[PDB]
Structure formats: C-alpha cells, structure tokens
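S.K.: The structure is given below, and queries will be raised subsequently.
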Amino acid sequence: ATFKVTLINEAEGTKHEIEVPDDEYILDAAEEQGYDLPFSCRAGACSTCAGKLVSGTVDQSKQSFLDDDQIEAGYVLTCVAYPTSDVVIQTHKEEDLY
Ligand code: FES
C-alpha cells in the first residue's frame, strides 16, 4: 500500500502532499520528496519531530517519548511513524506538549 499524507503547517499556512509507502516512515518520505521537517534524535525518543493527527491513523509503536494520554490526544512522532491509512497531520507541534 501507498498512503497519501497531507502535511499542514498552521503557523506558516502551508500544505504539502506526499505519498508514503506503508513500510516507510513519514519523515523519511517527506524528505525524499523535498520537504524538510524538524527532527533531532530520529529515534522516537524526543519531541522535536512531533506532529498532531487531524485524520487517519499511524503505527508509531517504536516511539518511547509520548505517554498514553498524549497519544490519545493525537500526537505523533513523525520520525518513527508509518501511515496505516491516508493521513492529515499538522507538523511542527512540539511546543504544544508544554
Ligand atoms: S526526532 Fe526525536 S522522536 Fe523524532
């Protein structure tokens, strides 16, 4: 499968559409497709690459930073998240945690 991923940057009012394989992390695909996104650890242990789901789902089982409540609230670590449906996500959401 290949999923459609819509990247929305609310602060800058930008929107990017990318296609991501079901076995590729969102971050990687974005970069390959020409859209640089924030990151630091690239290992699911920080909050630099955080995004917030608008719609769709993902598999971010490799993540270790977010707690259950943050996950329920829709936050995703883009560096270790695989899309599991078409997804709409707001990027650059780190500041939202604090
Ligand atoms: S860059 Fe650290 S969790 Fe994604």
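Chain A is numbered as in Swiss-Prot; the shown residues are, in order, 2-99.
This deposition comes from X-ray crystallography, 1.8 Å.
Note that Cβ sites are derived from N, Cα and C of the backbone, with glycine treated the same way.
I grabbed these lines from Swiss-Prot:
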- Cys42, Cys47, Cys50, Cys80: [2Fe-2S] cluster binding site (BINDING)
- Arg43 to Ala, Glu or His: No effect on electron transfer (MUTAGEN)
- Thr49 to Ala: No effect on electron transfer (MUTAGEN)
- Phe66 to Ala or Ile: 1000-fold decrease in electron transfer (MUTAGEN)
- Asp69 to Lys: Small effect on electron transfer (MUTAGEN)
- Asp70 to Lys: Small effect on electron transfer (MUTAGEN)
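How buried are these features, and what lies next to them?
M.R.: In sequence order, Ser41, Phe66, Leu78 are the residues near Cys47 ([2Fe-2S] cluster binding site), counting only same-chain partners six or more apart with C-beta under 8 A.
The DSSP secondary structure for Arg43 (mutagenesis position) is coil. With a cut-off of 8 Å between CB atoms and residues at least 6 apart in sequence, the same chain places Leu28, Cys50, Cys80 near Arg43 (mutagenesis position), listed in sequence order.
Spatially close to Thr49 (mutagenesis position) yet at least six residues away along the chain are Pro39, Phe40, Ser41, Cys42, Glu95, judged by Cβ distances under 8 angstroms.
A simple way to gauge crowding: the CB of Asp69 (mutagenesis position) has 7 other CB atoms within 10 angstroms, across all the protein chains here.
Counting only same-chain residues six or more apart in sequence, none has a Cβ lying under 8 angstroms from the Cβ of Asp70 (mutagenesis position). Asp70 (mutagenesis position) falls within a helix when secondary structure is assigned with DSSP.
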S.K.: Excluding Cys42, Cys47, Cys50, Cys80 themselves, which residues in that chain have a Cβ inside 8 Å of the centre of the Cβ atoms defining the [2Fe-2S] cluster site?
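M.R.: Along the chain, the qualifying residues are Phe40, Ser41, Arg43, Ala44, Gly45, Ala46, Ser48, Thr49, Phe66, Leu78, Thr79, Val81.
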S.K.: When the Cβ positions of the recorded positions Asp69, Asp70, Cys80 are compared with the atoms of ligand 1, which fall under 6 Å?
M.R.: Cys80
